[PDB]
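Q: First the structure, then my questions, so here it is.
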Amino acid sequence: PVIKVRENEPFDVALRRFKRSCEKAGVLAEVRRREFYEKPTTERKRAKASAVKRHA
Amino acid sequence: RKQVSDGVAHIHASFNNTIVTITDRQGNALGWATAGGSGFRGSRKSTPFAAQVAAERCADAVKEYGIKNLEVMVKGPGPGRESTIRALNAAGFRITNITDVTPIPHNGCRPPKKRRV
Amino acid sequence: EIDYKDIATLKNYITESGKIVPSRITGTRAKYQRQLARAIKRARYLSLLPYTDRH
Amino acid sequence: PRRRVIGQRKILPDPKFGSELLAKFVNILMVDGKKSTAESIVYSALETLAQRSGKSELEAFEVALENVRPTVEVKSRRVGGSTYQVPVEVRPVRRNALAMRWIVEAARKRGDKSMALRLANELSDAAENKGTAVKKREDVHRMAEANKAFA
RNA sequence: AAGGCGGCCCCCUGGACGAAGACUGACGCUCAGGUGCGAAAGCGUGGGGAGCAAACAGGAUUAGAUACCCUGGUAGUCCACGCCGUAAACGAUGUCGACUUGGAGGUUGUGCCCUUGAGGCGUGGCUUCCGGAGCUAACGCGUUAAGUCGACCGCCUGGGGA
Ligand SMILES: [Mg+2]
Ligand SMILES: [Mg+2]
Ligand SMILES: [Mg+2]
Ligand SMILES: [Mg+2]
Ligand SMILES: [Mg+2]
Ligand SMILES: [Mg+2]
Ligand SMILES: [Mg+2]
Ligand SMILES: [Mg+2]
């Protein structure tokens, strides 16, 4: 996420724009996922469980 | 002593600590401050307030060079990601750009085992 | 019909950071999302498209 | 206060100047259900405060009260095992109640000859913002600006 | 085929499926014994070694703590050529064939129709969720059967001992 602060735009709006760009790019989510090792069996188990949850 | 005016706000936000380094545009360090070095330990070290004071101590340590405008570079997760940028603007700096530079491997090294707590 | 040389069309299916946009967002067909990803990767290698938003 | 949503008991005004705010103040100072001796201390303190500050008995109270009145305070909350202090904007009614409570408590902690003298010298210290009561609003402020991130 | 297989490019190569005819003329199904393949760990020889990490060392926690947590870290994890032949090797469901109401998707062929920068109507292969009869001890299964039948094989016969 690369955010460029615009003319006559407050700091509060620029930071909120950055926080949304990080949320869109999944910055904190990709760091949470890579922090610790996950077994192929575990990531396959998670993918199956999420696919079942995506049925309402 | 010298004159820069246009700088770079390099902030290393880890889960345990926040290291704030003010550098020039080329990547040469001018002054730094950390949450751990600002009189905060363990429980209080890993707080956005300890990161706010780290941005404040860093601002006092670089105003002899005389910086007016600086572009922010955010690395890592944890607290002090946004509280450092907030403390830099309130200190008396014009934020040029806010960029996330968190390292993301294209699936490289095997991370350490999950902590069984 | 899809080609790595057509960096014009290719730029519509990649994000601000250079990441390939998933089929769920773009609404493309399964067969052609695979054809796209190959072309984006072919164009990335040939420095016709970037890998990351750093360089 | 789990299910029942209650209001607030409207107390009778001050028998001297007809002020509801002073009636809250006399009650805050009041101990052992002795209202007679409680207003006697509040009036003697106001009589010695206005005389030694240039009249306006109601206005001299308001000058001392404006300095102790807090704007923001922290609220204790336990999210995930950890106790986070969330800064919350205090309502105008409680703004005055905290201001009055700290004046009474700081005057009680004083070493003067009488409670009327202790109260008057506490209101005099608050009017010029240099006492125990104004420092309680100061400590509450430093606590709020610190946890400003968790707002 | 199972084990398993994921950046990109080429070379060598196996299988599957569709459309249209032509050709062979029961050449088929199953398979004890036999043969081959077969995750990870482990073994042998020589390489390689960034990260991770059995063992081991140190710091903590605890009543103890040969653990969980932290700082390190050797084999190993990687490559070549051999070996080993096991897993909750699982759909805990042997293979092949025929027959039996339906609904909503996903994926991959193909015939047709339109002025199409998409859809409309069919017809194959695979796949997911739901469900009818029937089946089942129940849970559930339900044209990808655990339904209705047939061919052949493997296997079970109370728990522990094993
Ligand atoms: Mg003939
Ligand atoms: Mg070896
Ligand atoms: Mg360890
Ligand atoms: Mg060995
Ligand atoms: Mg066995
Ligand atoms: Mg039924
Ligand atoms: Mg069913
Ligand atoms: Mg027996």
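Chain D is numbered as in Swiss-Prot; the shown residues are, in order, 2-152.
Each Cβ is built from the backbone N, Cα and C atoms, and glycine gets one as well.
A mutagenesis experiment is reported in Swiss-Prot for this position, D:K36 to A or E, and the note states: Defective in ribosome assembly. One entry in Swiss-Prot concerns the mutagenesis experiment D:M116 to G. Its note says: Significantly decreases affinity for its own mRNA.
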Q: Non-local Cβ contacts of D:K36 (mutagenesis position) (under 8 Å, 6 or more apart, same chain)?
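A: The list for D:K36 (mutagenesis position) reads D:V27, D:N28, given in order along the sequence.
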Q: Measure from the Cβ of D:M116 (mutagenesis position) and count the other Cβ atoms within 10 Å, all protein chains considered.
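A: The Cβ of D:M116 (mutagenesis position) has 21 Cβ neighbours within 10 Å.
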